[PDB]
Amino acid sequence: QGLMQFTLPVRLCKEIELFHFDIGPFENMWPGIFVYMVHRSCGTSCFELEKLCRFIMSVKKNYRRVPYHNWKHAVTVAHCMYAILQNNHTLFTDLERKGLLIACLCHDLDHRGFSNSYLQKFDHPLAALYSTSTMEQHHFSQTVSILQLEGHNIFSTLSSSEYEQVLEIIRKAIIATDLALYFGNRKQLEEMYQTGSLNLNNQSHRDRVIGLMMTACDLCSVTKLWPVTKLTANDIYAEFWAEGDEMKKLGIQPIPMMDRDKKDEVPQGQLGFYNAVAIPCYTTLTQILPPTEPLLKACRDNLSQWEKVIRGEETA
Ligand SMILES: CNC(=O)c1c(NC(=O)c2nc(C3CC3)ccc2Nc2cncnc2)cnn1CCOC
Ligand SMILES: [Mg+2]
Ligand SMILES: [Zn+2]
């Protein structure tokens, strides 16, 4: 009952509070870690533990054995959201605490390792069904499916209209992880913040901020200790290159990040990605949520590490 608290070994208990925490190589431990994060950020009364565990294991089952967009990534993204929530606890509603961890867990459901562009060029049926944010609408669709399985409705105690709000929080959160949308969203939040217009009681403003939190959480692999960030970059390029292979099989030249014949220009590509995407992302998020500072700091640190790789002072 509410007398049963989830607990972590001492190192995990302490370090899970750090933005740069790595959830480790033991898959069996990740459901325990997520439940722990839900109990401490939401509460032990937020979800029926039996439903949550059933919902978690179905979500895990619907993640694929791909190098990067996998179950480890879902929990990692949830953990980053947990860290943002714990250090900005005053700024979020009950529905947002409930819904955002779950959105992070579900945000890449049934990812096969291929971008929205590959599905468009392949003419995947999902591209007829969802003309933009294709994968992201599929991720949400899969979330809803899993909620509608017997014994899986973790939101069963909520009123009809709360359930609808929480699903709309989840839907918009998952859609926000379409990076094609992030550039617009970050520009808008940037202008809004500088002008002083930004207003966390304005729902459409809340939506934008949660969307940037999701971008930041989604990319949070660039905010880990260097060994984690460097090893995780191998996994994403494994997917990028498999997709470039598939682009080439369609007789289409892939963009450079997905061409494995450009493996030697990964440090250059990363430098490009941090300056254009990551740094601006965590910068804007740090302005809006000052206590998310360590994400930006660890991002600048890993940039300086890539610079070191370029100049031959570091290996990868
Ligand atoms: C839009 N750009 C690019 O998506 C892009 C790159 N994307 C990533 O590296 C990357 N993308 C995602 C999301 C977009 C798919 C997440 C993590 C990434 N990296 C990473 C590094 N370390 C550890 N885990 C992950 C690389 N080159 N470009 C082109 C150059 O862009 C400026
Ligand atoms: Mg995704
Ligand atoms: Zn993701």
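We're sticking with Swiss-Prot numbering for chain A, so the shown stretch reads 723-1038, in order.
When the header is checked for method, it gives X-ray crystallography, 2.3 Å.
A Cβ is built for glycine as well, from the same backbone N, Cα and C atoms used for every other residue.
A C-beta separation below 8 Å, combined with a sequence spacing of at least six in one chain, links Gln992 (3',5'-cyclic GMP binding site) to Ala955, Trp1028, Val1031. According to its DSSP assignment, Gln992 (3',5'-cyclic GMP binding site) is helical. For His791, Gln992, the entry in Swiss-Prot reads 3',5'-cyclic GMP binding site, with the evidence type experimental evidence.
Here Swiss-Prot flags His791 as active site, proton donor. In the three-state DSSP scheme, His791 (3',5'-cyclic GMP binding site) is classed as coil. Cβ environment of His791 (3',5'-cyclic GMP binding site): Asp830, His833, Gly835, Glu961 lie under 8 Å away, each six or more residues apart in the same chain.
Taken from Swiss-Prot, the feature divalent metal cation 1 binding site applies to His795, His829, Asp830, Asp940. A C-beta separation below 8 Å, combined with a sequence spacing of at least six in one chain, links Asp940 (divalent metal cation 1 binding site) to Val799, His829, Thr899. In three-state terms derived from DSSP, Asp940 (divalent metal cation 1 binding site) belongs to a helical segment.
For the mutagenesis of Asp830 to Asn, Swiss-Prot gives this note: Reduces activity 1000-fold. The structure shown keeps the original residue. Following the DSSP three-state reduction, the secondary structure of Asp830 (mutagenesis position) is coil.
All protein chains considered, the CB of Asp830 (mutagenesis position) has 25 other CB atoms within 10 Å. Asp830 to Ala appears in Swiss-Prot as a mutagenesis experiment; the accompanying note says: Loss of activity and of zinc binding.
If you look up Swiss-Prot, you'll see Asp830 marked as divalent metal cation 2 binding site, on the strength of experimental evidence.
Taking the Cβ of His795 (divalent metal cation 1 binding site) as reference, residues of its chain lying under 8 Å away and at least six apart in sequence are, in sequence order, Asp830, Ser943. Checked against ligand 2, the recorded positions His795, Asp830, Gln992 give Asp830 as the ones with a Cβ under 6 Å from it, listed in sequence order. Proximity to ligand 3 (Cβ under 6 Å from any of its atoms) holds for these recorded positions out of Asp830, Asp940, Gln992: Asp830, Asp940.
The local packing around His829 (divalent metal cation 1 binding site), expressed as other Cβ atoms within 10 Å of its Cβ over all shown chains, amounts to 28. Same-chain residues that are not part of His795, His829, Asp830, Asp940 yet have a Cβ within 8 Å of the Cβ center of the divalent metal cation 1 site turn out to be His791, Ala796, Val799, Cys826, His833, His861, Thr899, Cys939.
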